[PDB]
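S.K.: Here it is, the structure in full.
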Amino acid sequence: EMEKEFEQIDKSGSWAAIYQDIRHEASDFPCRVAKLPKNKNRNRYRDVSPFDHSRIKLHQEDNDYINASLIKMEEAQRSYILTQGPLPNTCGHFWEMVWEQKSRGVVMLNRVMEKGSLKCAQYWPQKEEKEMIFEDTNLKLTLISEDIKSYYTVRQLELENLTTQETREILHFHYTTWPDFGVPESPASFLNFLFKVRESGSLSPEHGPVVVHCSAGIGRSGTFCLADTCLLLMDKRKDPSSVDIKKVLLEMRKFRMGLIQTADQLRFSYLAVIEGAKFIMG
Ligand SMILES: CC(=O)N[C@@H](Cc1ccc(N(C(=O)C(=O)O)c2ccccc2C(=O)O)c2ccccc12)C(=O)NCCCCCOc1cc2ccccc2cc1C(=O)O
């Protein structure tokens, strides 16, 4: 089971210990392309890189690098592209990735500014009349509309390939209330956020994988993906309680390092899943 496991671990202050076990067991692969000197300014944090085997390649011939990994979950049949919050000089690359990968949705779990510093570039337009043009990748982005709510905001965007003049709609799911420190007391609003993302069909097979990111695209992003996959797995198995979340996290870490950066996020993950399963069946 996982239900009682949460009990044991929790009422034992075992979280910190487990997390470390995960860190210790996590896969270790080569990020050669990421550490090349010419890509130094394409990475936000020197200690957060994409494994070469699962990195996303840009379809340009100049430099196909971008700090982004493709988490491909075989059993749950779900794919996600986890990436770092774009840099002032990687916004064009970011949107080129969304286009080429035919993604339908972008999931953002942080604010442009947190703790007095920038955690992600303002990669999308804030006003309908002020559109953005990424000259280096020949892309145009326009804010069609947005729906601001209590703990999150959904925006409808129109991304256009200036080269072919082809337009495509993209949904921006911005969770705007993640706390300054630690994690949310309740996974409620986070769960509702995920469901809203599911409802849009952005996580579905007829589209390219969703693009998820916070600042490094491993911590909060990890909780998002992890919860989604674990929930989905519970929908597919005869015995839903057999879903071992550690096992799943470790499987995802084969595609990107660091997913879930603190014991808190690990606990929070357990919570959202557990509670999420309840809500679905009522
Ligand atoms: C130079 C510098 O400042 N680096 C920062 C970069 C950074 C990462 C995560 C954040 N975050 C996120 O959610 C996010 O944006 O993702 C948070 C982290 C902690 C708490 C809260 C948050 C939050 O935003 O809510 C950040 C938030 C703000 C600023 C910087 C954030 C950092 O902390 N590095 C530590 C190591 C992690 C990177 C690989 O780990 C590994 C690599 C391995 C490789 C191989 C094998 C085992 C390995 C094991 C590990 C491991 O330790 O698990």
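Residue numbering in chain A adheres to Swiss-Prot, whereby the residues present occupy positions 2-283 in order.
Including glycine, each Cβ sits where the backbone N, Cα and C put it.
What Swiss-Prot records for this protein is below:
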- 3-277: domain 'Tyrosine-protein phosphatase' (DOMAIN)
- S50 to A or D: No phosphorylation (MUTAGEN)
- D181 to A: Substrate-trapping mutant (MUTAGEN)
- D181, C215, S216, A217, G218, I219, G220, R221, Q262: substrate binding site (BINDING)
- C215 to S: Catalytically inactive mutant; abolishes sulfhydration (MUTAGEN)
- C215: active site, phosphocysteine intermediate (ACT_SITE)
S.K.: Could you check the binding-site residues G218, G220 and say which one's CB has the fewest neighbouring CB atoms inside 10 Å?
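M.R.: Counting other Cβ atoms within 10 Å of each of the binding-site residues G218, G220, the minimum falls on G220.
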S.K.: A 10 Å Cβ contact count, applied to the recorded positions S50, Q262: which residue has the minimum?
M.R.: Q262
S.K.: For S216 (substrate binding site), list the number of other Cβ atoms lying within 10 Å of its Cβ atom.
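M.R.: Excluding its own Cβ, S216 (substrate binding site) sees 21 Cβ atoms within 10 Å.
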S.K.: What's the longest C-alpha separation between any two of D181, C215, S216, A217, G218, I219, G220, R221, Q262, the listed substrate-binding residues, in angstrom?
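M.R.: Taking every pair among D181, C215, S216, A217, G218, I219, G220, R221, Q262, the longest Cα gap is 17 Å.
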S.K.: Give me the non-local Cβ neighbours of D181 (mutagenesis position): same chain, 6+ apart in sequence, Cβ-Cβ under 8 Å, ordered along the sequence.
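M.R.: Long-range Cβ contacts: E115, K116.
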S.K.: Using C-alpha atoms only, work out the spacing between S216 (substrate binding site) and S50 (mutagenesis position) and round it to an integer in Å.
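M.R.: On Cα coordinates alone, these residues lie 13 Å apart.
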